[PDB]
Amino acid sequence: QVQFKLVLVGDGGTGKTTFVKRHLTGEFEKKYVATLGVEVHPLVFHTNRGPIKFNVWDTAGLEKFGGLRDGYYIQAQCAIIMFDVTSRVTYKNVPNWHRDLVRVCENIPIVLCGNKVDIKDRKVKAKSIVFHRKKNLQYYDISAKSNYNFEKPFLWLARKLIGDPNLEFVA
Amino acid sequence: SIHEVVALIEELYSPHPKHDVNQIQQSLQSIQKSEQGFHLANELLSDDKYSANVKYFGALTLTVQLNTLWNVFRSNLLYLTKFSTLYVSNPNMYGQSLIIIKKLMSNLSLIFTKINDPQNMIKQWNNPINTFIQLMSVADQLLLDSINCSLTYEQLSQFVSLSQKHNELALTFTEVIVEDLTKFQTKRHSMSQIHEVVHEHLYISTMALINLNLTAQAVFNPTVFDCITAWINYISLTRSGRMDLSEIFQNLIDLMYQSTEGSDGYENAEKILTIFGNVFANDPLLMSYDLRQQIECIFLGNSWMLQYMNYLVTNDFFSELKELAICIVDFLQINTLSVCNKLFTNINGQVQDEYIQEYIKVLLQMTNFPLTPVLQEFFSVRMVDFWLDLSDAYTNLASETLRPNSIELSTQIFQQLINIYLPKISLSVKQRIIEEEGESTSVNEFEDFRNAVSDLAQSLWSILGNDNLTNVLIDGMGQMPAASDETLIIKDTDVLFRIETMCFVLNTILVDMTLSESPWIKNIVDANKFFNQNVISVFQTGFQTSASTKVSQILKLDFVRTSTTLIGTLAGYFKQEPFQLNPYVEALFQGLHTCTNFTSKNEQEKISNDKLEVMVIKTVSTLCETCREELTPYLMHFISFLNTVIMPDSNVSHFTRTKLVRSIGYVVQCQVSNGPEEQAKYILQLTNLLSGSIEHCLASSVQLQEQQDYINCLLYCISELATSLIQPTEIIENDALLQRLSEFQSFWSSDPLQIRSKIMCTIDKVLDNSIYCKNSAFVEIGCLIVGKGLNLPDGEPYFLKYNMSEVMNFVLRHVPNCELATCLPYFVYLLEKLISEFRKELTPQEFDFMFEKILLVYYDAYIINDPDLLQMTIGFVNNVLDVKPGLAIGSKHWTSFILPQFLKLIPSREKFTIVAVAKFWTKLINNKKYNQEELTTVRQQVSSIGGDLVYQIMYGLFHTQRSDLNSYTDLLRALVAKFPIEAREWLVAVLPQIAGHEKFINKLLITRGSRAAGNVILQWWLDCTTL
Ligand SMILES: Nc1nc2c(ncn2[C@@H]2O[C@H](COP(=O)(O)OP(=O)(O)OP(=O)(O)O)[C@@H](O)[C@H]2O)c(=O)[nH]1
Ligand SMILES: [Mg+2]
C-alpha cells in the first residue's frame, strides 16, 4: 500500500474532528471539545491500484491550542482547509490558513471544504467562493452530518497525488 | 539531551514512525517552553549539521514569546542573527533553504508588532528592511544595537540589489510582514496603532523597492508581483492614513502592455492581470479614475488586448482566457451606474454618444464571443451579471430623467441581448461538453449558466415586456408546426434544440406570473394555433427518444424536464381555456404508462425511467393543484388507475403513488357542489384503500426493507391526501361551498364515516409495531398526519381536524416506545402545533402535564448531554413564551427546573445551544406579552438569580470564541437595558471571580444603555484574554 500525509486545518469549530471521526468510524459527534495541538489518524481507502492511506493530521483551530502549529505542516503531502458556511468569519480566515500552509508547502494539493451545508441558514453561497482559480486547489460543499460530498475531497486529492482523474473508490 | 531532541524531531517527520507520533509531538510541545527551550533553538539553528526540518523546528521553537520584557530582546537578537546566517548562505547556493528564512521573517513580523504597541526598555523598531539590510555590510554583538533603528540611504538600498537573491529576500520580507499583519488584522482588531508606523517607514521603502523592480530592467524579479498583491490586500483591509498604490498601478499597466508573445510570452501579462483582477473584484476604487480609464481603453481597444486573446484561443489556453474574462467583467462592472446614466438619462452633445454607443456595441460584441460557452469561453457566462446589473440600474432610474429615446434604445439593446444568449444556452452546447469531457463539472457550470440567463430574462421582462420578449417567444413557437407529422416527434435536431431553449426561457418568464390576473396568456395562445401542439411535441419527442448513448439519456431528461415544467406553469392558462388541457393530460398519462410497463432492466436505464416518471407525476399534480375543477371528468378514471398501481406488485414508484394520491385529492377537494356526503364517499374510499393496504402489508409478511418502504409510501399517501384536502386559503370564484359551509362544518365535526378514527388507528397499528416506532421517518410522517388540521383557519370544515386530547393521547401512546434521540423532536413539534392551536384553552396545569410526560422525565438520561434535544427543549420553552407566557411562568417547574437548568447551559460550547439559551433569557427579559403582574414577578425572579446569571455569561465569554460573542451581547445588553442598577451590583462580584479594564467596561457598558455593546464587550475580551 501507499501512504500520504494530509494536514487538516481551519478555524475552531467548522468540524474537522467530527469530519475525520465520521470517515473513521461513521460516528457523528454532536458536542464540541476543541483539539489540543493535533491528532493523527490513518484513513485507508480501497480502490483500483490497491488501497491508499492518508494519515490525517487534524490540527487545532484555536491558536490557544495550536501546539506545534506550523511544525505539523512539515513533510505534508496534501492539505484540507475547512470553514463553517454558517459562520462567515471562518471563511474570511481561509487565506490565512492557505498562506500558513503554502509558506512551507507551496505546490502541494489543497482541498477547500465548506462544511455544515446541512444547516440551511447558510451565510456563504458557492458563487461567493472564488478560491478555485488554480489547479492545485479545489472547493467542495461537504457536510459531516449529512455525508453530502462525503469522500470527494479525498477523491480529488488521491487523483492528483497519484496522477489519474479516474479512481472512483470501489467499496 | 540535544541529540535525543533532534532524534525525536526527525522521528516526528518520518514517513513510517514507531512510538506514536501523537505522543512524540506532545513531548516536543513539552520542550517549549523550558529552562533550555530558548537555548535549544539557539543550538539547533547555529549548528550546520542539522537538517532543514530540524532547523525549522528550531526556528519554530523560537516563536514561544506567547509563553518578561528583556527575554523579548534576547529572542529578537537571535532572530536577527540566525536570519543573517541563513540569508548570507542563500545567494551562493541554489534553492531549498528559503522556508526557514521565511519563518524567521514571520517571527520578526510578530516582534515588529509587539514592540510598536501600547499597553525604559525600547519602544522603536521602525524599518525592519533597514535593520535587515545593514547586516551584510558587517565589536560583533555591539553592532546589532546600533543597527536596530539605523537609517539606510536609498543608494545603499539599491547597492544591495547587486545580486538577484538579495532583491528576492528584500521583497519577500515586506511581503511576509504585511501578510502576517493581515492575518493579525483578520483575527484581531487592535492594530490601528501599528498601521501608522507601517505607513511611515516600511511603506516608503517598500514602494521604492517595488517601483525600482517595475521600472529598472536587469533588476526586475517576478517575486515583486507576489509582493504587490500582498501590499494590496493589506491596504484593502485597513481602509478601502491613505496608502497610495497609484504609481504602482501605472507602472503595472505599462509593464503589462510591454509584455507580448515575442517579449516574454505574456507571462507578465497574466501576472499583472491576476493583480488587476484581485483589485477589480475586491476593492476596485483603490485604482483611481484616470488609471481605470487607461485600463478601459486597453481592454476594449492591431490592438494589444485582441492580440492577446487570439494568442489564447489559437493555443487553446482556455483557462487563462477564462480568468481574463473574469477580470474584464469585474472591471466593466465598476461603472455600471454611470454607463446606465450616460446611456439612458441626460443628466459634447453626441461625441459622447458616439463613444458610449460604440462602448455598448463592443460589450454586446464581446458577450457574443465566437467560441462555445463554458467549454472554451466564459465571456458570455461571466457577464450575465453585468447585463443584470445594467438592467436593474435602468429599471431603477428616476422616471423624470430618462431621454426621449430611452425605451427604444433599451429595447434594442436588451433584445439583441436575448438574441445573443439563446444560442449560448442551447442544449447542443451541453451535448458537446459531455461529448468532449463527459459528466464533468463543466456541466454543473453550464446549468449555473442557464439559470443565470433565466434570471437575466426575468429581469429583462420589466424592460421588454410581453410585446418585445414573451410574445416573441410564443409567436415564434406557435405559428409553425415543429413536427407537422401526426406522430408529433420533432424530427430535426436543430429545431428541437431551438424550441427547447425557447421553452426554457418562456417557462422562466411565466413563473413570475399568476396567469389569472390577465387574459393576456389566453389571448396570445389563441393567436398561435401550433403552440400547444409544439409543447406536447417537445414532450413526446424528448420522451420517445431512443436513448442510445448516455449523452442522449441526459439530454432526454433535460428535454422532458423543460417541457413538463412548462406544462405545469401553463396550468394557469389551462384554467382559462380548459379544452386544451385534455391533450396534455392524455400525453402525460400515456408517458406514465410507458414508464411503468417499462421493465427492461439495465438497472441504470431504470433510474432514468424513474426520473422521467417522477417528472411526469409532478406535473400532473401541479396541473391538478390549479385545474382541480376542470379535471373533474377524469376523477373516476384517476381513482381506477390508482387502484391498479397502489398495489405493491407494480413497477410504479412510491413517490408517484403519493403524488397520484395528492392529485386525486386535489380533484376531490372541489367536489362540493353536492352535499358533504358525496365528497366523503370519495374520501372514505381512498382512506379505506390506503389503510387496508397498510394493514395487509403488516399482517402478510415479515417487515423487511421492501415492506417498510411500502408502509412509508402509504403513510405519505395519507399525508398527501390530507394536504390536498386543505381548503385553499385564497378566495376563489363561485365558492359554492360558502352556501354549504354550515352543513360541512356540522358533517366533519360529527364524521359519520369515522375517517379520523380509521386514519389514526392505522397510524397506531404502524407505530405500535416495534419495527417502526423506533424509526424517526415513520414517527415524522405520523406526527405530520396528526398535525395537518392544527392551526388552520377557524371555521374551515377540514375533515382531519383532531382535537387536543386526541393529539396528546397519540404522542402519549408513542414516546415511551420510540427511539427518543431521533424521534422526540417530531412529537415535540406536534405538541408545539397543539399549544399554538389551543393557546386560549390551555392552562398551566395542562402545560405542566405535557412538559412532564414528554420532556422532564427524559431530561437526564437522554437530553442533558444531547445538543439537538437540548436545543429542542429550549425552543419549546421559547415557543411557549412567544405564545402564552403564563403557561411557563405559572408552571410548577419554572423556578424549580427551567430557570436553574437554562442557567447552567449558558456557558455551553455548542453554538446553537448558546444561541438558544441566549434567546430564552433575552425573551424572558424583553417579552411584551406580559401583563403587569407577570412582569413584576419576572423581574423579581431575574433579580433573584441575576448574580448567578451574569456569572454564567462572563464565564462563557472568558472561554468562548469571537464568532459566538454576539450571541451573548444581545443577552448581556438586555440586562443593562432593563436592570441597570443591579447590573453593576452583579458585575463587581462576578468579574473578580473569573482588574482596571474590568472596571472600565463596568463604566462604559452601563453608560451606553444598549445597541452599541459588543464593541464595548470585545475590547474587554481582548484585554482579559492575554493576561
Ligand atoms: N449541522 C452540522 N454540524 C456539524 C457538522 N460538522 C460538525 N458539526 C458540529 O460542529 C462542531 C465542530 O466540532 P469539531 O469537529 O471538534 O471542530 P474542530 O474542527 O475539531 O475545531 P477545533 O478542535 O477547535 O480545531 C461539532 O459540535 C459538531 O456537532 C455538519 O456537517 N453539520
Ligand atoms: Mg479538532
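We're sticking with Swiss-Prot numbering for chain A, so the shown stretch reads 8-178, in order.
Every residue, even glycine, has its Cβ placed from backbone N, Cα and C.
Feature annotation from Swiss-Prot assigns GTP binding site to A:18-25, A:36-42, A:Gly68, A:122-125, A:150-152; the stated evidence is experimental evidence. The Cβ neighbour count for A:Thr25 (mutagenesis position), using a 10 Å radius and every protein chain shown, is 21.
Under its mutagenesis annotations, Swiss-Prot gives A:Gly19 to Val the following note: Blocks DNA replication; when associated with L-69. All protein chains included, A:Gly19 (mutagenesis position) registers 21 other Cβ atoms within 10 Å of its own Cβ.
Taking Cβ-Cβ distances under 8 Å and a sequence gap of 6 or more within the same chain, the neighbours of A:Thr24 (mutagenesis position) are A:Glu36, A:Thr42, A:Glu46, A:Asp65. Under the heading of mutagenesis, Swiss-Prot lists A:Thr24 to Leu and annotates it as follows: Has low binding affinity for GTP and GDP. Almost completely abolishes interaction with BIRC5.
Under its mutagenesis annotations, Swiss-Prot gives A:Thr24 to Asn the following note: Has low binding affinity for GTP and GDP. Decreases nuclear import of proteins and RNA. Stabilizes the interaction with RCC1. No effect on nuclear location during interphase. Loss of activity in triggering microtubule assembly at mitotic chromosomes.
In the three-state DSSP assignment, the secondary structure recorded for A:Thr25 (mutagenesis position) is helix. Experimental mutagenesis is annotated in Swiss-Prot for A:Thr25 to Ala, with the remark: Minor effect on the interaction with the alpha phosphate group of bound GTP.
Here the residue is the original one, while Swiss-Prot reports the published mutagenesis A:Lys37 to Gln with the comment Mimics acetylation; enhances the nuclear export of RELA/p65. For the recorded site, A:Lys37 (mutagenesis position), the DSSP three-state label reads coil.
Under the heading of mutagenesis, Swiss-Prot lists A:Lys37 to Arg and annotates it as follows: Decreased acetylation. Within 10 Å of the Cβ of A:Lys37 (mutagenesis position) there are 16 other Cβ atoms, across all protein chains.
Cβ neighbours of A:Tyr39 (mutagenesis position) (same chain, under 8 Å, six or more residues apart in sequence): A:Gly20. Annotation of the published mutagenesis A:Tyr39 to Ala in Swiss-Prot: Abolishes steric hindrance that traps the essential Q-69 in an unreactive position, and causes slow GTP hydrolysis in wild-type. Loss of one hydrogen bond with the gamma phosphate group of bound GTP; the original residue is retained in the structure shown.
What Swiss-Prot says about the mutagenesis result for A:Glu70 to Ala is this: Strongly decreases the relase of bound GDP. Look at A:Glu70 (mutagenesis position): DSSP puts it in a helix. Using a 10 Å radius centred on the Cβ of A:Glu70 (mutagenesis position) and all shown protein chains, the other Cβ atoms total 12.
A:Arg76 (mutagenesis position) carries a helical DSSP state (H, G or I). Here Swiss-Prot describes A:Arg76 to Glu as a published mutagenesis experiment; the accompanying note says: Probable loss of interaction with NUTF2. Loss of transport to the nucleus.
For the mutagenesis experiment A:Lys134 to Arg, the note given by Swiss-Prot reads: Loss of normal mitotic chromosome segregation and formation of sister chromatid bridges. Every protein chain shown contributes to the tally, and the Cβ of A:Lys134 (mutagenesis position) ends up with 9 other Cβ atoms within 10 Å.
One entry in Swiss-Prot concerns the mutagenesis experiment A:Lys134 to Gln. Its note says: Loss of normal mitotic chromosome segregation and defective mitotic spindle orientation.
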So which of these recorded positions, A:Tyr39, A:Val40, A:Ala151, get their C-beta under 8 angstroms from chain B?
A:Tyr39, A:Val40
Spatial neighbours of A:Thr25 (mutagenesis position) among the recorded positions A:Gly19, A:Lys37, A:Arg76, A:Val124, defined as Cα within 10 A: which are they?
A:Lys37
Same-chain residues at least 6 apart in sequence whose Cβ lies under 8 Å from A:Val40 (GTP binding site):
none
Rounded Cα-Cα span from A:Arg76 (mutagenesis position) to A:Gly19 (mutagenesis position), Å:
13
Please list residues from the chain of A:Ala151 (GTP binding site) whose Cβ is under 8 angstroms from its Cβ, counting only those at least six apart in sequence.
A:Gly22, A:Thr25, A:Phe26, A:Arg29, A:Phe35, A:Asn122, A:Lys123
Let me know how many other Cβ atoms fall within 10 Å of the Cβ of A:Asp18 (GTP binding site).
26
Express the distance between the Cα positions of A:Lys134 (mutagenesis position) and A:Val124 (GTP binding site) as a whole number of Å.
14
Give the subset of the recorded positions A:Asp18, A:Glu70, A:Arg76, A:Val124, A:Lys134 lying near ligand 1, defined as CB under 6 A from any of its atoms.
none
Relative to the Cβ position of A:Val124 (GTP binding site), how many further Cβ atoms are located within 10 Å?
21
Would you count the other CB atoms within 10 A of the CB of A:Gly68 (GTP binding site), including those on all shown protein chains?
25
Please report how many Å separate the Cα atom of A:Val124 (GTP binding site) from that of A:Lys37 (mutagenesis position), as a whole number.
15
